[PDB]
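Chemist: Structure incoming, see below.
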Amino acid sequence: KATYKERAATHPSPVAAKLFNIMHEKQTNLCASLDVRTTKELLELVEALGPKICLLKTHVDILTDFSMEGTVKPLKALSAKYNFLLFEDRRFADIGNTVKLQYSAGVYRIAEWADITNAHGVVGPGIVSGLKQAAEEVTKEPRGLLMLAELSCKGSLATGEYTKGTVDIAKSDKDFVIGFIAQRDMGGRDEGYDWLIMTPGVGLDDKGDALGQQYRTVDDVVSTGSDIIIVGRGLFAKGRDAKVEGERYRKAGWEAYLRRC
Amino acid sequence: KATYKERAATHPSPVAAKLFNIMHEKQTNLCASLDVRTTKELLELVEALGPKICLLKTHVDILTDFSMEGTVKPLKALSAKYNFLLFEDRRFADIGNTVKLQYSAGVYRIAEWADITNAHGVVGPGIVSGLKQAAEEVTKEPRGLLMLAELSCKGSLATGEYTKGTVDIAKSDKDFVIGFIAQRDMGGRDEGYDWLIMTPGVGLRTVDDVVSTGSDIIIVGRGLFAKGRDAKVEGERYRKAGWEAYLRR
């Protein structure tokens, strides 16, 4: 693949172009996933990691104290201050007006602040056009969608046929569907698509760390097509220093990226 | 196909038995779907339909003024007063602790008040065990799950294989998975399963059509209150239509 810098210059999706530029300018392809229960801790960790990430994957629906003024406002301030995007990992799986409102309104009003979100292909292409319209209705800021073509959970029904169908759905709108949450390259280059491949389940194979050893290494995934590495507890759990781990994973991911290039 | 009363006495799932009993006692297999945007209208519509429904399918996440005290509290009081269950049509599609918390906590705290909810089969069997343990942790009240084995949206990827995969997921736990949102009978009686088949998109497909096909509950939406129609009048219309079709079955 071309460099993040090059991809940013030609990408049809404004939100994707913005992300590639963030990655290029900050030398990072690290996505932090900080699944904590309080806004206070979330904000603390986000500020510590801000300089080292290009994206923050959130689950505002697991917070015990979510609010637009207390959570979203400060979060957006940090995203602007440190220059990284927000990705709400809601995994939408409905269609019609219901899904539009689940994305644009309700209590969370996701589309008003989340640069990126994701959806399952099972419901069909209507989820793409639906979410896109919902975004247009409540915000002028660039928005993007990641499809879930292959699931990693045990017993998932994401067969080869299912994956192909989801890829076909992604192909319906290159201005809005910017990529996939996946464990491998999904092609598409020959047909004019430049998909962001964001990969979770990534570690650095640290000695004595059983939990971390359940994941693939940063170099493994990046050398195999991953554009962004999604890292969670390895950045702040068990008494770790978020700034130190943020730099460690950022450096490792960037070095792996430079090597594949 | 046994009667609702008979199915209630032998069902392994407490919430399913509870629903079957409500259906038999109130002579109704009608589930109201009132997708309005304000709590005030929702409560008004629910109060009017309460006597004629066995279930209320909700989307509290589309409300413009949702609150635990202003929406859920009164809603629960209505369900207790008129004897009908609550079903939040959230269509969960995640696993692990994330999905457990999306069901038990967050702002909506679904598991705390919703007797029933649903999930997609795509994520695998983990969705059943995860939601089951989440429900057990938050309350001792009966809770149940409906699987989505076949979708009706254009271009959906719910193939025959996908449907089989979801049915197997449903079969993994008869104590918690009570049935499917479907357009037809899903069988299972030969293997010891008694699934509740709840069918949407019904009007006066006709009520008689779906009920005679194997649908146990009819889900009706706008046809019950939109266009300035009278909720109570329409509630009886559909309740009568659905119950009589059931008796003829």
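For chain B, we keep the numbers from Swiss-Prot: what you see runs 3-206, 218-262, in order.
Method of determination (from the header): X-ray crystallography, 1.6 Å.
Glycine is no exception: its Cβ is also placed from the backbone N, Cα and C atoms.
Copying in the features that Swiss-Prot gives for the protein in this structure:
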| type | residues | note |
| --- | --- | --- |
| MUTAGEN | B:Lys59 to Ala | Reduces kcat 100-fold. Reduces substrate affinity 900-fold |
| MUTAGEN | B:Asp91 to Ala | Reduces activity over 100000-fold |
| MUTAGEN | B:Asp96 to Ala | Reduces kcat over 100000-fold. Reduces substrate affinity 11-fold |
| VARIANT | B:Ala160 to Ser | In strain: +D4 |
Chemist: Between B:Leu206 and B:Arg218 there are 11 residues with no coordinates; how far apart are their CA atoms in Å?
Modeler: 8
Chemist: Determine, from DSSP, whether B:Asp96 (mutagenesis position) sits in helix, strand or coil.
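Modeler: B:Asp96 (mutagenesis position) sits in coil per DSSP, no helix or strand.
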Chemist: Same-chain residues six or more away whose CB lies under 8 A from the CB of B:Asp96 (mutagenesis position)?
Modeler: B:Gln104, B:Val125, B:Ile129
Chemist: Name the secondary structure element type, per DSSP in three states, that contains B:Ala160 (variant position).
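Modeler: Going by the DSSP assignment, B:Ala160 (variant position) belongs to neither helix nor strand, so it counts as coil.
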Chemist: For B:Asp91 (mutagenesis position) and B:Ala160 (variant position), what Cα-Cα distance in Å is obtained after rounding to a whole number?
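Modeler: Taking the Cα atoms only, B:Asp91 (mutagenesis position) lies 18 Å from B:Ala160 (variant position).
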Chemist: Pop the Cα-Cα gap between B:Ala160 (variant position) and B:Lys59 (mutagenesis position) into the table, whole Å please.
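Modeler: B:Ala160 (variant position) has its Cα 22 Å from the Cα of B:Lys59 (mutagenesis position).
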